[PDB]
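A short worksheet on the structure shown next.
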Amino acid sequence: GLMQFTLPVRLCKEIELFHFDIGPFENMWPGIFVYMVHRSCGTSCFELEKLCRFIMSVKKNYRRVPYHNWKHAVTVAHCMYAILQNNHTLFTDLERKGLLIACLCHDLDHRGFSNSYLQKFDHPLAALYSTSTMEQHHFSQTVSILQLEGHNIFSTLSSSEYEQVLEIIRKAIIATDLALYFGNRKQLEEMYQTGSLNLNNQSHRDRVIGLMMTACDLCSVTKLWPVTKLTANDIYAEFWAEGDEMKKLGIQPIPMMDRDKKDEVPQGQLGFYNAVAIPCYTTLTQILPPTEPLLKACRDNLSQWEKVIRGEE
Ligand SMILES: N#Cc1cccc(-n2nccc2-c2nn(-c3cccc4c3OC(F)(F)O4)ccc2=O)c1
Ligand SMILES: [Cl-]
Ligand SMILES: [Mg+2]
Ligand SMILES: [Zn+2]
């Protein structure tokens, strides 16, 4: 109960900032997550023995892929911790609990491949989940882990609170399907402008949570330029492996996934920032003003990519 997790002075302070990088020491990442849980939710919200066993089973069920890995899971949980800590009074007890877990588990058992590739390959998961394929798998994997002996971190919840937390996590994980992000942001933009946005409307809370999940999931674009630039290598590592696999199926991949079209990455990145990232952090800053540092850092990285095109780097 009185076993408070503590970090070195530099991490203790920088972990509070949106642009924190969790570092290259894998064995510190569990402690970084518990630290964030204990500060974002409390020391009582979970049994430490169960949470630890849950974290290590989650870790075991992330694959050794270039980007969609254990580091990504913990990085996305940290962005969410930063949002929650800067918006203290806007979120319920169950929401603080559910959202950090949701972020940690949101890419469980990812193979490094898109829903599009699973469909064209005719992977069994495409037959099981026709839409948001990997995201329905990520949630399935989360439930299975919770049901392992001594892994149910939610044990102390009532049938009503347990169903509520599992429902927050499901919606949160499904929202990380980028195909669903575009419509969700449009609706939130419209609602925000017409003044219909009501955080007592559960249907509206869901949409704002979904947008927070997009924001956290894409947060590599909100890091300091060297982190953003070096993460891009890992992101494109997976994209080019998928393009290779598309060519194995006799299908020319889109330029984004074609390793022959490496020259086109910087422009491809401008399109992503302008069409996905900046709109995401723009709408999020409108609903949740304290998240403005994510938008600012994103625009900074947009500028750096434009500098890359103009031969300035
Ligand atoms: N979910 C997810 C996800 C997956 C990989 C990667 C990222 N991610 N995170 C930070 C930056 C990026 C990124 N994503 N895309 C991308 C992904 C998916 C679909 C797409 C994408 O562009 C698209 F608009 F053309 O359609 C392209 C370039 C990027 O730098 C999220
Ligand atoms: Cl606090
Ligand atoms: Mg995902
Ligand atoms: Zn992800």
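Numbers in chain A come straight from Swiss-Prot, and the residues shown are 724-1036, in order.
Structure method, as recorded: X-ray crystallography, 2.1 Å.
The backbone N, Cα and C atoms fix where each Cβ goes, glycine too.
Around the Cβ of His791 (active site, proton donor), the number of neighbouring Cβ atoms within 10 Å comes to 21. Per Swiss-Prot, active site, proton donor is recorded for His791.
Per Swiss-Prot, 3',5'-cyclic GMP binding site is recorded for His791, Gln992. According to its DSSP assignment, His791 (active site, proton donor) is coil.
Around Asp940 (divalent metal cation 1 binding site), the same-chain residues at least 6 positions away in sequence with a Cβ under 8 Å from its Cβ are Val799, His829, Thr899. Annotation comment: Swiss-Prot describes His795, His829, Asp830, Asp940 as divalent metal cation 1 binding site.
Secondary structure at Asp830 (mutagenesis position), as computed by DSSP, is coil. The Cβ of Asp830 (mutagenesis position) has 25 neighbouring Cβ atoms from other residues within 10 Å, across all protein chains displayed. Under the heading divalent metal cation 2 binding site, Swiss-Prot lists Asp830.
For the mutagenesis of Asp830 to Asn, Swiss-Prot gives this note: Reduces activity 1000-fold. The structure shown keeps the original residue.
The mutagenesis experiment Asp830 to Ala is recorded by Swiss-Prot, whose note states: Loss of activity and of zinc binding.
Same-chain residues at least 6 positions away in sequence with a Cβ under 8 Å from that of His795 (divalent metal cation 1 binding site) are, in sequence order, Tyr785, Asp830. Taking the mean position of the Cβ atoms of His795, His829, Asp830, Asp940 as the divalent metal cation 1 site, the remaining residues of that chain whose Cβ falls within 8 Å of it are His791, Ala796, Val799, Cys826, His833, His861, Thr899. Around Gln992 (3',5'-cyclic GMP binding site), the same-chain residues at least 6 positions away in sequence with a Cβ under 8 Å from its Cβ are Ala955, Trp1028. All protein chains considered, the CB of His829 (divalent metal cation 1 binding site) has 27 other CB atoms within 10 Å.
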